[PDB]
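Let me begin by presenting the structure, written as structure tokens, before commenting on it.
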Amino acid sequence: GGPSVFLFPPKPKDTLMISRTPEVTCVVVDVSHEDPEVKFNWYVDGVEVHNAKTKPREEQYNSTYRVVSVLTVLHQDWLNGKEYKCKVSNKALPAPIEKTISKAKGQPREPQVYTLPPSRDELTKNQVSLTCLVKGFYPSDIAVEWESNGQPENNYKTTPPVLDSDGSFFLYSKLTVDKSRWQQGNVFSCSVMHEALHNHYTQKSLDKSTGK
Amino acid sequence: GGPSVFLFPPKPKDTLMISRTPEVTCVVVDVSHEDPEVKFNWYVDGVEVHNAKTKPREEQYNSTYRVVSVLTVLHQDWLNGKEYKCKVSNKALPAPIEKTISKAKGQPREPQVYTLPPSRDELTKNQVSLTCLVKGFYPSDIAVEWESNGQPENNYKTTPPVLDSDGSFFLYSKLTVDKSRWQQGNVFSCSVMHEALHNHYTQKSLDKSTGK
Amino acid sequence: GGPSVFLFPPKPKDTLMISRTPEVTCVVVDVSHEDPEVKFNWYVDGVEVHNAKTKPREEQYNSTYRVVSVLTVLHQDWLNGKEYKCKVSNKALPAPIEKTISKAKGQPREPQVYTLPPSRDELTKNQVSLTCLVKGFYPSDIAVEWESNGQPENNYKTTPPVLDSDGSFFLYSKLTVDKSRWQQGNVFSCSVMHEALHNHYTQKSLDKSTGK
């Protein structure tokens, strides 16, 4: 009944790491009640692809459906930039809607990662802010995390990728740790994951000796 | 006639990296010439599917044919220790044989990675050697590499994993660089890939000011 | 059925240290239990030596015997590159099996021994690891041992000799000692025994002595 499709690219984390599988999603919006199940066929460069299960007729509080179709997309295909259309092949609908999705085209650029210690004014406050400047990467598909002593840190917020003057992107990651951990020799490292990096991974540490 | 059978596990780098596809190898020597094709049907728990990447046979300089069968092993599937579609069952051989292969079982341990600067006795030499001690990992499947800035450094040799006194393993990676690069302040990082590490990856840097 | 013969080379310490005895040992396995006839013709440079030590054979689970023959030779004979053929004559195998045992020929390279202190990240743990890098020796037959005050520090593991890029071999020795012993001011030395060294022996000390 004249639906709307929302595209969803895979997470760069899931794309660039092996422990989490990547998925590509085409969320349908406001489909008719006479067709509660929407048949979804994944057209990988026009080639029909099997499996790729879908969420079975999930319904909002309003009289509408939020049918979600996912596909276990391999990492190498998304790295090489395979276009996925998600053609709607429902039984009784109007003309099909094609919405291709793929990796961001263009020459990949290796990000330059810089760890910035907190300002001296931040040492007045209880919690200091640790800054990871990731700049120079052209594809915005990046994953920036933090870790200390080999274990992940979850008290971080990362800005969205901001387009630079060079045509590349930059962002910042702010890890908020309390002053007690920072004033002792605790090593905090931001680990970014980008397709243009060597081994799709790099790490920059920050352990209060940066700038000494 | 049943030939001799040899099994090769997938490389630890390819298992924990996006850009490399893991593959099991079942190179079999002295295969009979009169029956070239070998059956390659072996599920994890029997025979259920037909997914196998058939490869052409390799011929030795005399009359000892060899068959090579490799298949693309999923990264998540190998980390749990499953069997794959690689068996040896010749048409001439009446009794097929099943050579099992799986990832080593046991509790994984996270390796502790230490970068050691060259000894002061090595500063007289033209080339200094940087050592990456990786110790405390129970699965010996690990890939240790070196890099400077962002580009990899290929002038490294890595020892095989050595069983420690506590049941875990350790090894070393010796990166041989020129003494001029060491005194110039270049930063070299050894990057190891183990399944028990966070993000299956860690990176320890090394420069002339490490530890004074 | 068919007898399989494995030659055992002398231990690298026992052939380079006087307190021990070289063990040119021949172990023939999978010989028939119904054949109590063996020969001990040790063709040392084409000359049979009567100093071979015959022992009662070892019985396996199946009907087979494991005859072990140990021949003791002087240290200077093995280091001069002599052949130690052992003629194994028995009624099970009509062809006598000769095992060519000799020192690995080639120009000997003197190993360069470097002691590396524990990394500053290692000092957090209660047990630090002390490293002896032995590199640049061509004959892989080497012996590395640790000591502190003239007494053997037996809590060490040594990697196998890894072939270097220039044709020589290298390895590492890791001595695990308590953090209290390291920071007290104790001196530890790795003792390396190689045939290309002066007096077939060298050692490098390692103590808590920060440079400059």
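These residue numbers are counts, starting from 1, taken along the chain as shown.
Determined by electron microscopy, 2.8 Å, according to the entry header.
From the backbone N, Cα and C atoms, a Cβ is placed for every residue, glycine too.
As annotated by Swiss-Prot, domain 'Ig-like 3' applies to B:3-102, with the evidence given as sequence analysis.
Among the mutagenesis entries in Swiss-Prot is B:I18 to A (Swiss-Prot position 255), noted as: Impaired ability to activate the classical complement pathway. Neighbour list (B:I18 (mutagenesis position), Cβ cut-off 8 Å, at least 6 residues apart, same chain): empty.
The mutagenesis experiment B:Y65 to D or A (Swiss-Prot position 302) is recorded by Swiss-Prot, whose note states: Enhanced ability to activate the classical complement pathway. DSSP gives B:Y65 (mutagenesis position) a strand state.
Under its mutagenesis annotations, Swiss-Prot gives B:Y65 to R (Swiss-Prot position 302) the following note: Impaired ability to activate the classical complement pathway. Sequence-distant neighbours of B:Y65 (mutagenesis position) (same chain, 6+ apart, CB under 8 A from its CB) are B:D30, B:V31, B:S32, B:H33, B:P36, B:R57, B:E58, B:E59.
Here the residue is the original one, but Swiss-Prot notes a mutagenesis experiment at this spot, B:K87 to A (Swiss-Prot position 324): Impaired ability to activate the classical complement pathway. Neighbour count (other Cβ atoms within 10 Å of the Cβ, all protein chains): 22 for B:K87 (mutagenesis position).
With a cut-off of 8 Å between CB atoms and residues at least 6 apart in sequence, the same chain places B:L16, B:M193, B:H194 near B:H200 (mutagenesis position), listed in sequence order. Annotation note: B:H200 (mutagenesis position) sits in a helical segment as assigned by DSSP. Looking at Swiss-Prot, you'll find the mutagenesis B:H200 to R (Swiss-Prot position 437) noted as follows: Enhanced ability to activate the classical complement pathway.
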Can you see whether DSSP assigns B:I18 (mutagenesis position) to helix, strand or coil? coil
Quick one: DSSP breakdown of the domain 'Ig-like 3' (B:3-102) into helix, strand and coil? 8 helix, 25 strand, 67 coil
